[PDB]
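Here the structure comes first, spelled out in structure tokens, and everything after it is commentary.
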Amino acid sequence: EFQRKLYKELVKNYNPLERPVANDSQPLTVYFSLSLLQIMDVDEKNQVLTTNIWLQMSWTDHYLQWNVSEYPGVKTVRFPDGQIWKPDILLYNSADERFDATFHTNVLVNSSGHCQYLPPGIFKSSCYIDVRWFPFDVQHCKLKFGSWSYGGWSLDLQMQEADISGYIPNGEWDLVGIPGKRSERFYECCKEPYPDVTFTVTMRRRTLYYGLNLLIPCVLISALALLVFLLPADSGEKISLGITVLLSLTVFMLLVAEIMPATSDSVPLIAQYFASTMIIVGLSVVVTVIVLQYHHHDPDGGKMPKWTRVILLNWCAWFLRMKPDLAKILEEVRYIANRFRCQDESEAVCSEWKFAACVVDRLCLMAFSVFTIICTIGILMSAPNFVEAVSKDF
Amino acid sequence: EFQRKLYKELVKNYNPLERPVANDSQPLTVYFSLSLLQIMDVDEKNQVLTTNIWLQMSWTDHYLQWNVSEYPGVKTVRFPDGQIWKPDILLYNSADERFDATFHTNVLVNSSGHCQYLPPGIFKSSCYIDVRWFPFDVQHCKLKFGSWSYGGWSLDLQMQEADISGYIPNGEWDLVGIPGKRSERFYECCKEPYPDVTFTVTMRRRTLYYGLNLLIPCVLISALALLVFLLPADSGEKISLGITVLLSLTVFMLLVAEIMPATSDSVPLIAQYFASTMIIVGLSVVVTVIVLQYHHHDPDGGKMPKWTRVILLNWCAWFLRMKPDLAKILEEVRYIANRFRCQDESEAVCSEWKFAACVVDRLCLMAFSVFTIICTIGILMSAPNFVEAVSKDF
Amino acid sequence: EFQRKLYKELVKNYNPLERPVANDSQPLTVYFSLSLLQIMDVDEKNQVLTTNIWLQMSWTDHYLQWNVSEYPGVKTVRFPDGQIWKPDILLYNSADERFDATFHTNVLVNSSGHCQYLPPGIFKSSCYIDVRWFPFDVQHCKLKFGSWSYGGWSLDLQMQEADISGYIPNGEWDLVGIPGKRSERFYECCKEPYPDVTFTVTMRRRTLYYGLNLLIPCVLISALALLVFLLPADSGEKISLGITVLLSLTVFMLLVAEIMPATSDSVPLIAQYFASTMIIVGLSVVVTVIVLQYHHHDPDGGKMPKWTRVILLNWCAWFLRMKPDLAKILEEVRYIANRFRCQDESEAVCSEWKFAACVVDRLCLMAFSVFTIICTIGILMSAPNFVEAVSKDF
Amino acid sequence: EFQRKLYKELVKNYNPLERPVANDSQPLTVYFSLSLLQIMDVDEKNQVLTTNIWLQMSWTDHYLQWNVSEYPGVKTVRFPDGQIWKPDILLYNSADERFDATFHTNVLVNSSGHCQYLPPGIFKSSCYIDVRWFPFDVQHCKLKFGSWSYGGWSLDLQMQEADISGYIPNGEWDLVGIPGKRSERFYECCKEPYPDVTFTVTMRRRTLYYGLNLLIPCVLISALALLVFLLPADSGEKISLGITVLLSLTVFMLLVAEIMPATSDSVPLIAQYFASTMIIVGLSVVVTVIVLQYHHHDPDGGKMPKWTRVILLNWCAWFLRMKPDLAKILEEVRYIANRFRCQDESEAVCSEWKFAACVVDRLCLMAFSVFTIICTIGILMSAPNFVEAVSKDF
Amino acid sequence: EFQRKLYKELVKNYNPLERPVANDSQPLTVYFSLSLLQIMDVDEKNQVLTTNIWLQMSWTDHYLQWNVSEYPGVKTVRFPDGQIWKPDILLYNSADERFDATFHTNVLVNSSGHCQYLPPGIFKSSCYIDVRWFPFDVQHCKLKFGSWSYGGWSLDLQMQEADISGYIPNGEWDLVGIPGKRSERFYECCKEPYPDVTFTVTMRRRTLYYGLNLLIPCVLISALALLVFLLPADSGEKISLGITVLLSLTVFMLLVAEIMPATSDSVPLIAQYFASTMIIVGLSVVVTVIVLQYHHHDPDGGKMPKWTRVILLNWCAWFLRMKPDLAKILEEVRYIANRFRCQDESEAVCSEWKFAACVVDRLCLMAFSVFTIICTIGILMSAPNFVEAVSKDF
Ligand SMILES: *[C@@H]1O[C@H](CO)[C@@H](O)[C@H](O)[C@H]1NC(C)=O
Ligand SMILES: [Ca+2]
Ligand SMILES: [Ca+2]
Ligand SMILES: [Ca+2]
Ligand SMILES: [Ca+2]
Ligand SMILES: [Ca+2]
């Protein structure tokens, strides 16, 4: 009886076009905040943050007021979209095809004319995802909000701290914080200044998934490549091992392209890490070819250089701690015996070449092993957030 | 005649904005339930449950009542969206881009003013999918429902048991149950408490598909890796077999990434199982390199250590149950014969090294076979639901 | 003049909320049928049938009637959505995110008050796709239609045979038929019975595409695996051939997962067929290892068992139809000659082992060839629709 | 002043439900045409043509007429959707989920009551894509348009030639033409005939992209397979080459499945071309096994058949243009010499077998080379549009 | 009080259908510009530019004017869609399924009747993406805008320079500029000329991502192929290396097809670059077969041609800087010695053939290395924007 009566009274002569101020010269104060419930998706390839947010808009409507002693029990009323004036606050950096992802809900108004509006929404925003340090990256995604059509002389937008009390954690992103800033800009369209409120979602990637599915594999594929330097040359499988490892690694790096954006702001950390890993496998194939050249050297070919004889078989090797009728019968047997002696000298020359191959193989094992460790450790720890990541996620 | 007459009468002065209570101070009781018809999709990568549900809302409208003796034959009326007051019950944890997936249908009202509203919908909800025990995982997906704008002082939301009598089973998920709980929370927005109703869909993954397409393959790819320990070394294909098996396995694990979310709450069970499988193939390649080192050992190189001579050729081997002119002619033939004897000693040394390779190869066959079984059995049965899964799905 | 006049008259006092019956106690008869124009997509992974349908609804509106002698030339009128009462017939088992895929069109009404409504639509329905016999599978997809809000006491839904006269055949699915059934169910929501009409689209997969792209390849990859049993062992490539074939086959089976649903109702026919094919390649690698063990047997190792000497070199082999100073010089040459004789005996032992490898290789060629044929023929013909498929598609 | 005045006058008593004819018995003539601006996508897997079209509808509204001497300067007026009667022309064979893709725009009306309506739209239509001759295929995609609810007695739909003057060429499809045909059909729903207008978009695939990315590769993968017949057998890599080529080819054919529909109307041309290519690689592996069998033949095994000795080493080979104490010492040396002679005879037998392998290898090189050329040329030129394609695209 | 009063006054008798001109004969001047905020996506496979734009429309409404001395403090008013006349400016070359991607916002009107309308939107436009020079390509994407229904006699559309002052740079595309052009065309539909405004977004691809992920790999896969010419032939792995490299490269080129459109306007630059790379690997396999033919030549086969003996072992080689009872015993030993001499001559012939293989191998190393460099450098630098790209991105 009193609710029906009040609704009929509150709409009499009410225009949702009118900004609901008592004094038309003064701006209307709109308090804008939001509640962050969930981060639904961070698309690094499309540069789009998807969040579940409850926008919070509160203002005062001069015309929607009543004495609660005359409509007893009616402390609040509710109005749908199109029936009450609302601030036209939009997400400026929207990525939604519809642009406005807000789900329009009721505006709750109490007797003193205070209006509360909390529309939910799945918001897609355009966020510059800096993948320079991926997977140890921290992201700062801005959500800029302001009135589209009402400038600062008509709508005085103020900011209230964002609420994260009902935030649901994400298994992939750690919410560092959601600081907000109110600013007033000028636009070429418009001499009047237009205030906006920007909430910067600060997000730390949780690195357990990427550590075990992307970074530890490369170590394993880098360790497999090093096993070529322990395969004997006579096995006949050092190129099979090395080139198969590089095939696997190339396929592995293709799968990684699915996640990164095709941008040129910087060369990511994963790309540098891949470059190091690529180098280990590519140069182990090059070195493997050299080792096979030494192993399969023709004993009747070019004699072993003096530099090769000393740098490998002496210095490196020590460092590595490797180390009538009867006359005619005589002629035939002597030819057979001299032939055998020639084979003995030739295979001794081959043995020297094979030993040099082993020394080169062992030298490069140590060199590639150490260089693998330094590049892995150096590239990873160059990330500012690596130490934080291992302490919090591992 | 009486239906036309009643519709004209029931809408006279009716305001869909008014909460349809006789006493404005009292809250309106809304009974909320739902019917679960089908689970359409569980997206573990996007963390979203898609269900086909018929929401069930029933309340009493004080103004939509008539005497059936005056409108004979008219026992019920129906009203579309916008013409009758409805509770603004939404899915709080919605993942739909539109947020509200409800398909608006009629409200059915009988003569005593009781209103029934059963809107269908394809609902997308944000469900935390715990993949710690995947593929033997049970999921608890919450569907939280409440009035967006009406707090507890205005809308007294009560819960009624969910209906699963028209539930259509899913080939992938077994519906354990759909328990529901009514709760009343406070929000930072609002001093007034807002009641909600949360239905927890409890779902057990049916594991036949994942057992045959994801878990039994790993056993087969783990068994293929073990066959390297039965290949002769002279075949020249033990690295080809081992490294090809690991290429296959890496490709296999790439395909598995398509299904899991990139989250860091925990390391899944499939990841641990893959880690065990990875270890078998990776260490069988490492052991294969060692076996080839033994097999291809240079007979003029470092003599066999005493530890190697006893630990392998004696202990392990027994355990494994393996086990003038005429003077010049004399000089030539004696050199030929002594040369042959030197080859005999050298190939005897090689035979010892080759036999040690066989013992190491057989030792690691047993060790990797047993360790493969324990890790497979141990990792799988560590899942709480493994025993239930095999009894119900296999 | 008469069309304008009639439209003004027909809408006077008309309420689209009112069920258009003369007697409010009696139900309104609605004849429901449909026209199937095309099957657009059968998504076996999402379990959703997409069809192009023209729903057919016809009823009688008591208020939309006129004498054609007073509005000459006006034999029919047309009304858009919202202006005329329509039955709220929905697809119960809808998979569309909007739930209602119907495109709202005009209702055509003639002078006697008969209303015809033929809204087109791209309908997505939830169909249980039984892949037990894929690719020789027949599907029965139900399309259940009924009034959402009007029960049997208010809307008497009758069924009329579906029309397929403008059906456009699908290159992948053969329309067996579209039988329909009217039924009346009770729901927990509602004491009143609610009639529905279910049209069961019966669809036979056309198997030419799947025969040539999925079943004949497996035969070719099963035939390639058999070629390992004709490769000589000295070629050194029997593991390369066998393990490469299994790599190809594994990749091939990954591509097949894209089409099947991750369900556990049954193990499909293609899975069983893959299991047979998997067995041929996996056991040919196991047998290849055994053949290489025999071929590369150490002539100074364990003597050939008596069971091996008879079961292979006799029975199987026959069945397979294979089959002073001068004294010192004497000592040296005799050692050389005796050494050569020892090599002759040892290589004779090796030749026996190599021959046993050939017999085992030929025995398994026949066994795997026959077993390959039986499993291929047996698994395929176990499908009830295999004979029909080959006669109609091949 | 005169525009405002005219709009108020033209809407007085106007009903958008009324067909705007002076005589209600006569049908209304609607001229239907369209403008083809672009072909946006041809989805051969979903069988859907996406086009950018400007529909062209023109008719005469009897009520929207004025004297331009009384509203000077007002030669035309414009009306939005819902305010003026429009023909309900739809795309019958629509594939859009909404069914109607038309973007509703103004209707332009001049003083004589002539109405022009040119709504743009991104139209998705169901087109039967005949892939029998892909990639040298010509497509005929129908776009059928007619009034949904107005039959021939009420709306006389006439056709006007389609406009392609603003057509933007597609890099993949060459617009042969867009002929149109007006027809009048009967439907089971309706005794009244319903006229339709069907525009057949005739499209020729431009084959440069598919020639270089799909057809020339197969030639290269067919040429690589032929190189197995020039590899020496002692290289030990003829199975590695052949089986790797077939692995590559299988992966290549998987990528091709992404483009073709899973239909059984016919076996496409690319499938036949793949079958030829598959045969070359598969039979080159089979022949490679036979060549290795000949090369690795046991010299103490079955003697060379007489058919083999003549068909290969003579006919084919010519055609191919290949071609006391001292007595005891005597016994030992004679055994050594006789042993060597036995090796010479045995390796001579092996040399004959190795030469037969070379002849078979060279015979199959020529046979597979010629057969490769004929199948490539024969399968490609069997397409009716192959000659046109090479002249226009190459 | 004055805002409420003004809104009631401004809408009195206002018709949003009327073009708001004082003189109905004169056209209405509409100033059209836009603001480019971000380029969201360039889809080269679908030929669609996605941009975030703020359209800028300004005109004068003759009826929406007031004296600010009578409504003090009210300097501007705002009107939503449907309440005020707006120009129906559309994107002609739209690719959006809805066609109109504009988000409708308020029109801001000041006291002198000047109207400002700045609707935001995510616009999808049909852009011809010329991939002739990809990845060093510059794109010119047109965005054509004009009134759909108002021709030049009714709406005089003028252009204002586009604003890029709030443009957010894209990590992949460098905004060269956004020039605009006003033009007036004639259409077959319409005798009246229709003005349009076309803004050409000029975009330069940033090439760092494509240089490191697509162009440098090909160099690495081209360098790996060259390593076959340094592998010894006795290693037995030159076909394994070469054919594995080509497998990797084929897989690499499959991944590249995901990005390019299936168009035939031209053969892209990446395709030509791939053709060069393909040639290096394919001809290195062909040359590898020839080298193996030389290496494995039968010493009892066709003698070395005179051309081969001079062109390789002399010219190329120098250029490359390579370089009673006792009588019977005599017969046996002489046969053994003569047999050994025959082996020495035969292996000397083999050594000559093996040396020729090395020379051919070294000759082709230099030839393929130089030819690889020229094709890489020549194909890349043939792009007009290559020099600009390396200076700006590298
Ligand atoms: C505007 O109003 C002021 C006072 O209200 C008056 O003096 C002036 O003449 C008016 N001018 C116009 C626009 O008629
Ligand atoms: Ca992410
Ligand atoms: Ca699932
Ligand atoms: Ca299908
Ligand atoms: Ca196409
Ligand atoms: Ca791009």
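Numbers in chain C track Swiss-Prot; the residues on display, in order, are 24-346, 431-501.
Here the Cβ of each residue, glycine as well, is placed from N, Cα and C on the backbone.
According to Swiss-Prot, the protein carries these features:
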type    : residues                             : note
BINDING : C:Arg42, C:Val44, C:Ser172, C:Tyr210 : Ca(2+) binding site
MUTAGEN : C:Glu120 to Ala                      : Decreases permeability to Ca(2+). No effect on permeability to K(+)
MUTAGEN : C:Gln139 to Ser                      : 115-fold more potently inhibited by the alpha-conotoxin ImI; but no change in inhibition by the alpha-conotoxin ImII
MUTAGEN : C:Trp156 to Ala                      : No effect on ligand-gated cation channel activity
MUTAGEN : C:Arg227 to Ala                      : No effect on ligand-gated cation channel activity
MUTAGEN : C:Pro491 to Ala                      : Loss of ligand-gated cation channel activity
MUTAGEN : C:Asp500 to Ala                      : No effect on ligand-gated cation channel activity
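Around the Cβ of C:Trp156 (mutagenesis position), a 10 Å sphere holds 19 further Cβ atoms from the protein chains shown. The recorded positions considered are C:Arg42, C:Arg227; of these, C:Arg227 has the fewest other C-beta atoms within 10 angstroms of its C-beta. Around C:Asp500 (mutagenesis position), the C-beta neighbours below 8 angstroms that are at least 6 residues distant in the chain are C:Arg229, C:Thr230, C:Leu231, C:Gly234.
In space, C:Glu120 is the closest of the mutagenesis positions C:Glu120, C:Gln139, C:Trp156, C:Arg227 to C:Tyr210 (Ca(2+) binding site), judged by Cα positions. For C:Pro491 (mutagenesis position), the nearest neighbour among the recorded positions C:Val44, C:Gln139, C:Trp156, judged by Cα separation, is C:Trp156. Each of the recorded positions C:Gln139, C:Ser172 was scored by the number of other CB atoms within 10 Å of its CB, and the largest score is that of C:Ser172. Taking 8 Å as the upper bound (exclusive) on CB-CB distance to chain B, the recorded positions C:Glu120, C:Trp156, C:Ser172, C:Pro491, C:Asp500 give C:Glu120, C:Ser172 in sequence order. Chain E has no C-beta under 8 angstroms from the C-beta of any of the recorded positions C:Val44, C:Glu120, C:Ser172, C:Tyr210, C:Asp500. In this structure, the CA atom of C:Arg42 (Ca(2+) binding site) is 15 Å away from the CA atom of C:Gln139 (mutagenesis position). The Cα of C:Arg227 (mutagenesis position) lies closest to that of C:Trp156, out of the recorded positions C:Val44, C:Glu120, C:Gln139, C:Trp156, C:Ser172.
Cα separation, C:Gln139 (mutagenesis position) to C:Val44 (Ca(2+) binding site), rounded: 16 Å.
DSSP assigns C:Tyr210 (Ca(2+) binding site) to a strand in the three-state reduction. Counting every protein chain shown, 18 other Cβ atoms lie within 10 Å of the Cβ of C:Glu120 (mutagenesis position). Under the DSSP three-state reduction, C:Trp156 (mutagenesis position) is assigned to coil, being neither helix nor strand. Remark: C:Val44 (Ca(2+) binding site) has C:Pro50, C:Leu51, C:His85 as non-local neighbours, by Cβ distance under 8 Å and separation of at least 6 in sequence.
Chain D comes close to C:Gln139, taken from the recorded positions C:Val44, C:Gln139, C:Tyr210, C:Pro491 by a C-beta to C-beta distance under 8 angstroms. The recorded positions C:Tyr210, C:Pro491 differ in how many other CB atoms lie within 10 Å of their CB, and the one with the most is C:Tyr210. C:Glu120 (mutagenesis position) sits 20 Å from C:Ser172 (Ca(2+) binding site), counting Cα to Cα.
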